[PDB]
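Colleague: Shown below is the structure under consideration.
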Amino acid sequence: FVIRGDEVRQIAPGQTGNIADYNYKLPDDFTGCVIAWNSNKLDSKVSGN
Amino acid sequence: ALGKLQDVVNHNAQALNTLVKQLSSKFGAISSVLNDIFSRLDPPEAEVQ
């Protein structure tokens, strides 16, 4: 999924935040990796996306 | 002259008193109350607290 760079830290087990609480919530006991990279070139049109 | 019985009773009482008082020890944690750690702290290290 795609989110802004302000909430890249919200994707974490048991972390508060609008995105974490309402869109995608990680389990408290989570084992795995999170990979986040900028998508300004790929997913930002001149008019807007 | 009933030193022994009184001593035994006092020893049991003070052992129980030490046991009941020991839970107020912080043990280096942020707080000594469980629900505070479970609610106002993130699970990833609230679990180790």
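Per Swiss-Prot, chain A residues shown: 400-448, in order.
Cβ atoms are placed via backbone N, Cα and C, with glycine included.
Pulled from Swiss-Prot, these are the listed features:
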VARIANT   A:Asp405 to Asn  In strain: Omicron/BA.2, Omicron/BA.2.12.1, Omicron/BA.2.75, Omicron/BA.4, Omicron/BA.5, Omicron/BQ.1.1, Omicron/XBB.1.5, Omicron/EG.5.1; complete loss of interaction with host integrins
VARIANT   A:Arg408 to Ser  In strain: Omicron/BA.2, Omicron/BA.2.12.1, Omicron/BA.2.75, Omicron/BA.4, Omicron/BA.5, Omicron/BQ.1.1, Omicron/XBB.1.5, Omicron/EG.5.1
VARIANT   A:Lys444 to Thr  In strain: Omicron/BQ.1.1
VARIANT   A:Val445 to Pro  In strain: Omicron/XBB.1.5, Omicron/EG.5.1
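Tell me about the setting of these features in this model.
Modeller: When other Cβ atoms within 10 Å of the Cβ of A:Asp405 (variant position) are tallied across all protein chains shown, the result is 9. DSSP assigns A:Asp405 (variant position) to coil in the three-state reduction, outside any helix or strand.
The number of other Cβ atoms within 10 Å of the Cβ belonging to A:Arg408 (variant position), over all protein chains shown, comes to 13.
Its Cβ taken as reference, A:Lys444 (variant position) is surrounded by 6 other Cβ atoms within 10 Å in the chains shown. In the three-state DSSP scheme, A:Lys444 (variant position) falls into the coil class.
Take the CB of A:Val445 (variant position) and look out to 10 A: across all protein chains shown you find 5 other CB atoms.
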Colleague: Quick check for the class: what is the C-alpha distance, in angstrom and rounded, between A:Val445 (variant position) and A:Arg408 (variant position)?
Modeller: 27
Colleague: Calculate the distance in Å between the alpha carbons (Cα) of A:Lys444 (variant position) and A:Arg408 (variant position), and round it to a whole number.
Modeller: 25
